[PDB]
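Notes follow the structure.
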Amino acid sequence: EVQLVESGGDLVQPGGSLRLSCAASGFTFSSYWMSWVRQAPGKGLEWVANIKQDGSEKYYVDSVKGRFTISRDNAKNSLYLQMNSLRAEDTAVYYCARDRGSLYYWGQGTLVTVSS
Amino acid sequence: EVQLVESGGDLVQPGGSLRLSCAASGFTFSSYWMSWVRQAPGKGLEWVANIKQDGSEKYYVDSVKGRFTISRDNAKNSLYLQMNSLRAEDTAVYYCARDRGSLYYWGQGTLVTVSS
Amino acid sequence: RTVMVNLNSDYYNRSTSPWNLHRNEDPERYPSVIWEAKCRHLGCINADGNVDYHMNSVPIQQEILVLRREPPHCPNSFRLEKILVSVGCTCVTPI
Amino acid sequence: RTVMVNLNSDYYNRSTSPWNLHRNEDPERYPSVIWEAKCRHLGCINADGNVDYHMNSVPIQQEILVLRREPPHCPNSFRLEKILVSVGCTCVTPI
Amino acid sequence: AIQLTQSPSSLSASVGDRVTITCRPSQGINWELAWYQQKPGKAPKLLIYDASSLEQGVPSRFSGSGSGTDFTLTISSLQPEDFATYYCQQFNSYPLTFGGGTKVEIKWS
Amino acid sequence: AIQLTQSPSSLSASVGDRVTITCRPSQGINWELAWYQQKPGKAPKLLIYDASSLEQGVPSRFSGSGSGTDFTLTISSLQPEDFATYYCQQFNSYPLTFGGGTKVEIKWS
């Protein structure tokens, strides 16, 4: 079985930072593209970021362009999400998924809380 | 094995007639299109006629349009060639083949001789 | 609705689930020739070399993309279609 | 050079030659998702339920037509390509 | 971006019914659409890719269709195990977007 | 009709050579071309379909290529069992036509 396990998600005051960690297993992590999609409390899905096989190309939604930073450690089997200057809108469940266009392999999610 | 056996080919004076007979076996003769290609003594191949699965559509080269008559007996497993007003150019080896565009299944051929 | 498109084994016999290949031609289609697999036996060939009806020969199907001359016979225009072809056979235990 | 184009089983486990399916995605390709078969074992599963190395699991390959965004990322234009996909596995006697 | 308008945002239905959810993108897309199912407390499951193609495991009682600006997700015979929120997503161009979702709720008696 | 011009009409070659036969139709064709091999006293064998696709049984040492007006049949490493006459045929439109053939003869020493 392919396995995607998120971590890092916690309560962090606005303006602060946090590093998400998606731990991949069950596949040649180095050969496939990865992603991050979010679900805000009681809201729909919102595509966030994706990263190329090696780490040469990266794409975002404009609501996180310049604030969020996607990365990979192909030797470690890890996908990351270094978010900064965290807003209210940024409080969601962050799911990592394998591939870019149609996501079949999804993690369970990690709640990032950002409030007073 | 698919088998295509020609017959009928013989020495016939010019202006005369003859009926070729391709005997099919090894397949649902009724489901596939058939053809006739000729090879004149020491010459190249020349596509002659083809006939649809049932017998609704038929196509020819203009050098035999109106002179030659292609037919099928799907119950008998037979393809025919009723040629009339036979010319010098009509002396060739008549091969029948299965399908219309790219012919894989070929018969051994039948020599039709037309001379003095 | 329309798009511009530019252009660029003895397994059947040796198998425990052997198959026959039936040629399928249409000059009006691309690929114009598809060979389709039809399972020779209902069961499977064993060590002794006979049909074991404890097992079953099953064809392995695949949804393939094909082009077709649309309008019919028009040699310059095409329509994209999806056909279900059987490539070979495998030997399975019942369920 | 260019042409106008309009637009329209638990076998892997139950097999004697079982296979694993590996998802292959490219949003830039049509089909965008192809699952590829990779033979689980080198031999074949017998009556007892173990790997018989007298036989061999062989993947059944197929040359399939695929479309691709040409120029790269251009969403309206495409190029036709032929890729070799493995659909499943069969069990064969050596040669 | 390419905005996905899903219709309706909620709907009541009973076991055996034929649900027809529509996804209409802001601009024109060829086939570059995907459908998902999401049940409470679970990650979404991918149902259909390339607007019409059924994914691995997804049951026959699922159809995907349409081209350009009209896409349809159809459950022919509704099952209890089918009441969830359904999302549509384009993969035509970045940024990749999701529809607002459609709640296939239970119509009480 | 669509006339097929084959080049050359005859050629001498030795075992191991790389033979390159060209077929050029009168008008433009997409991929609707086929190649055959004919040995004395035998019906022709179909080698390549759709200008580039190898037929069932045909050995790897055979390539077919080109589009529109330039088609190429190539034997990379010539074998004794390969000296024959090679025909090219279009299936673009009726009447279906054959090339004049190319004799892959033996070059004596």
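What you see of chain C is 43-50, 64-150, where the numbers are those given in Swiss-Prot.
Method on record in the header is X-ray crystallography, 2.7 Å.
A Cβ is built for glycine as well, from the same backbone N, Cα and C atoms used for every other residue.
Counting Cβ atoms from all protein chains shown, C:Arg69 (mutagenesis position) has 18 others lying within 10 Å of its own Cβ. The annotation that Swiss-Prot gives for the mutagenesis experiment C:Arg69 to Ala reads: Impairs binding to IL17RA and IL17RC.
Sequence-distant neighbours of C:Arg78 (mutagenesis position) (same chain, 6+ apart, CB under 8 A from its CB) are C:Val88, C:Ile89, C:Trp90. Recorded in Swiss-Prot as a mutagenesis result, C:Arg78 to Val carries the remark: Decreases the affinity for IL17RA by 5-fold.
All protein chains considered, the CB of C:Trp90 (mutagenesis position) has 18 other CB atoms within 10 Å. Listed in Swiss-Prot is the mutagenesis experiment C:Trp90 to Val, annotated as follows: Has no effect on the affinity for IL17RA.
In Swiss-Prot, a published mutagenesis experiment is listed as C:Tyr108 to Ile, annotated Decreases the affinity for IL17RA. C:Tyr108 (mutagenesis position) counts 10 other C-beta atoms within 10 Å of its own C-beta, drawing on all protein chains shown.
Remark: C:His109 (mutagenesis position) has C:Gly98, C:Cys99 as non-local neighbours, by Cβ distance under 8 Å and separation of at least 6 in sequence. For the mutagenesis of C:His109 to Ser, Swiss-Prot gives this note: Decreases the affinity for IL17RA. The structure shown keeps the original residue.
In the three-state DSSP assignment, the secondary structure recorded for C:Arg78 (mutagenesis position) is strand. Counting only the Cα atoms, the space from C:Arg69 (mutagenesis position) to C:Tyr108 (mutagenesis position) is about 18 angstrom. In the deposited model, 13 residues between C:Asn50 and C:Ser64 are missing, and the Cα-Cα distance across the gap is 25 Å. Contact annotation for chain B: of the listed mutagenesis positions (C:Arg78, C:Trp90, C:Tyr108), C:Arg78 place their CB atoms under 8 A from a CB atom of that chain.
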